[PDB]
Each structure stands twice: as C-alpha cells, then as structure tokens.
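Contents: one structure, followed by commentary.
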Amino acid sequence: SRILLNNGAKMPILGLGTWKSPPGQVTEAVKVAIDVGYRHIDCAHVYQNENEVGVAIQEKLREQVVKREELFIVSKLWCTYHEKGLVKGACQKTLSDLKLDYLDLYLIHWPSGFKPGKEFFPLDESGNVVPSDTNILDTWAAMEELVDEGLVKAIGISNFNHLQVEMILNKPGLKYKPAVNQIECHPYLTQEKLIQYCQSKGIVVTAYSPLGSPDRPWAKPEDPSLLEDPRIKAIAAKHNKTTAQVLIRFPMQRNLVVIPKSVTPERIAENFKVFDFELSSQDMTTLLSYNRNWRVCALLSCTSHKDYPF
Ligand SMILES: NC(=O)c1ccc[n+]([C@@H]2O[C@H](COP(=O)([O-])OP(=O)(O)OC[C@H]3O[C@@H](n4cnc5c(N)ncnc54)[C@H](OP(=O)(O)O)[C@@H]3O)[C@@H](O)[C@H]2O)c1
Ligand SMILES: O=C(O)COc1cc(F)ccc1C(=S)NCc1ccc(Br)cc1F
Ligand SMILES: [Br-]
C-alpha cells in the first residue's frame, strides 16, 4: 500500500484528488474517503477548497479515526508565489487552511512562475500570462528552506518535463532531491519516457487525471473518453471490476502513485477497492498500447512562458 520515497518516508500509492470538488461537497468526500481507508489526500491552493478539505481532516483527527502520522497530505505552491519572499507564506496559508502543522509533501505546482498578485493567472491585454523572472532553481532553494523549517517533510515537482527535472538534479548546491514528480498519466498519455527517467533517478511519479478528468471544465463532446473505451471496459469485465478500477490499478502496477478524484461516496469507496486483483503483463502492455499523446491538462494562455513544460 505505500511506496518508499527518497526522503525515507512512505507514501500511500492511492490518494484522493480534490481539483473541482465543490466546497460544499469536499468535506463529506474527504470524511468518507478516510472512513473507507484513504490515507493520502492531494490538495492545492489554486483549487480554492483547502479550507473545506481541512475541516474534514481535522474532524477525523479529532474523532481519532486516524492519527496524523498515518495521513499523507500533499499540497502545491501556486505559480504566483514563485518568489523567494512569498513561498513560506504560501505554504503557511495552505497549512492554516488544511488545519495542519506540516505537509507530508509540497510540490512546485507548475514550473512556470507568474507575476504575484490576487489573480492566479495574471494576463496582459492580449491574453498571455504575465511571467515572473524567477527561475526553477531559486524556487527549488525556497522549497528546501521549508524542509529545514519543519513546515514540510518532503518537497517535489509537478508538470516538470525531462529537461526541467534534470535542471533540478543538476542544481549547484542541491540540498534535497525532489521526492516526487506529479504528472498527467493514463492510457491515452502513458508517459513511458518521462516515467523511466524519473524512476531511474529515484523520483516517485504520481499519476494525475488517471480517469481522463471527464469533469475538466474545457471538455468537449468529441474528446476521447477513457471511462467509455470499450477496450478498457472489456479488460474490466474480464476481471469483474469497473473501468475506473482498472484505470486506477494500471498506474499502481507501474510503481506509480495515483490520485483519482471523486465527490460521489459510492465511487470514493469503489475506487479504493483495487488492492485485491492483478492486471496481467499482457493487460498492462495492452493498456499502454492505447497511448495517443492526448493531454487533458494544457493551457494556451501559458504556452509562451519560457518554462511552459509541453
Ligand atoms: N498537478 C497538477 O497539475 C494536477 C492537474 C490535474 C489533476 N491533479 C490532481 O489529480 C486529481 C485527479 O485528476 P482529475 O480531477 O483531473 O480527474 P480524474 O480523477 O481523472 O477524474 C475525475 C472525474 O472522474 C469521475 N469519477 C471518479 N470515480 C469514478 C468512477 N468510479 N466511475 C465513474 N466516474 C468516476 C469523477 O466524478 P465525481 O467526482 O462526480 O464522482 C470526476 O468527474 C485532481 O483532482 C487533482 O487532485 C493535479
Ligand atoms: O493545474 C491543476 O492542478 C489543474 O488545473 C487547474 C486547476 C485550477 F484550479 C485552475 C487552473 C487549472 C489549469 S488551467 N491548469 C492547467 C495549467 C496551469 C498552469 C500552466 Br503553466 C499550465 C497548465 F496547463
Ligand atoms: Br507551466
């Protein structure tokens, strides 16, 4: 159930995603998740619901359903806080909202820094994101200070490409390696190259959008649908599991961590029942064969930023 990180701590390979979980639903979703066995929650300041996630975590700690040591709580530094003097405050606001005194893991959410201010996506008058001149290496140094102040147990990265991971690994005076790179990964975007690179460096990969993010706000009717793919359905049927359960077990068997999102109690529970079956090697290779380099998480307004990863 857990994978060992290069900071010496163990991380549950299944967690609960919280992007798009409505603030009026996510407290119950996290309560239900902890009650049915989840011990890892994936959060972010930009999701605008950390307060409500925190109410759930705190209630389950108060009720003594779980111990703090048994939970693995992850959050992420938003792009408008990649300045030396803003990183600690950004982390502290997340801690405050989550009702925590430390994070198990804190990630640079995207490699690109944006102009600080109230807006999460500051734009120029023609719709391009406004960058910050801060680079990935100085942001990493700021992350390392959070470990040394006790605010976070591990630090990592998200949406970093091969060359950006390499830039951190080659950083002069590197003090802590990234523990995790959290990236989009599913049968339509299998990520074999970047996963093999990160794993070879001892960086654990977390697969986001493992179900293809059907609730992403920019979904279009014509788009591919993992959950409705009859080939994946057939694998599920053969194992008497749901398609979602196959899509969650797939990254687990690649030695990835996976963070499916749901606010539906029945689905939260279903999605956890993935430790009692095995996909065959042939099943695994067949799922890998569906790769189409189809990315659900990309954003035109940020594509000219110097550090846009894709
Ligand atoms: N690091 C980053 O840049 C980044 C980017 C994207 C995502 N993430 C993280 O990864 C998490 C997962 O990705 P995601 O939210 O994009 O999408 P996802 O987990 O691939 O899909 C979530 C969607 O699947 C539905 N669903 C869940 N379980 C289901 C089941 N058993 N059967 C049928 N439908 C099911 C959910 O519906 P209901 O909720 O209505 O049940 C929701 O609409 C996020 O929430 C976030 O924590 C990180
Ligand atoms: O980002 C998430 O976790 C999930 O997605 C989001 C979640 C939010 F709460 C707000 C925006 C996003 C978007 S639009 N993310 C895409 C995106 C952002 C920044 C850069 Br650089 C590139 C890029 F592709
Ligand atoms: Br970016």
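Here Swiss-Prot sets the residue numbers for chain A, with the shown residues being 3-312 in order.
The header says X-ray crystallography, 1.3 Å.
Every residue gets a Cβ built from N, Cα and C, even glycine.
Residue environment of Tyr49 (mutagenesis position) contains 20 other Cβ atoms, counted within 10 Å of its Cβ in all protein chains. Sequence annotations record features per position, and here Swiss-Prot assigns active site, proton donor to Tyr49.
The local packing around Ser211 (NADP(+) binding site), expressed as other Cβ atoms within 10 Å of its Cβ over all shown chains, amounts to 24. Annotation comment: Swiss-Prot describes 10-19, 211-273 as NADP(+) binding site.
The local packing around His111 (mutagenesis position), expressed as other Cβ atoms within 10 Å of its Cβ over all shown chains, amounts to 20. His111 (mutagenesis position) carries neither a helix nor a strand DSSP state and counts as coil. Annotation comment: Swiss-Prot describes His111 as substrate binding site.
Long-range C-beta contacts of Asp44 (mutagenesis position), restricted to its own chain and to partners at least six residues apart, with a cutoff below 8 Å, comprise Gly17, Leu18, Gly19, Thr20, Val76, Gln184, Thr208, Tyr210, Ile261. Here Swiss-Prot describes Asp44 to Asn as a published mutagenesis experiment; the accompanying note says: Reduced glyceraldehyde oxidoreductase activity.
Under mutagenesis, Swiss-Prot gives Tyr49 to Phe with this note: Complete loss of glyceraldehyde oxidoreductase activity. Reduced to three states, the DSSP call for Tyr49 (mutagenesis position) is helix.
Here the Cβ of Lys78 (mutagenesis position) has 26 other Cβ atoms within 10 Å, regardless of which shown protein chain they belong to. Reduced to three states, the DSSP call for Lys78 (mutagenesis position) is strand. One mutagenesis experiment named in Swiss-Prot is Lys78 to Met, and its note says Reduced glyceraldehyde oxidoreductase activity.
Among the mutagenesis experiments that Swiss-Prot reports, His111 to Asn is described with the note: Reduced glyceraldehyde oxidoreductase activity.
By a simple count of nearby Cβ atoms, those within 10 Å, the most crowded of the binding-site residues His241, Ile261, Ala271 is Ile261. In this structure, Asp231 (NADP(+) binding site) belongs to neither helix nor strand by DSSP; it is coil. Listed binding-site residues: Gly10, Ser211, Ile261. Those with a CB atom under 6 Å from ligand 1: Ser211, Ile261.
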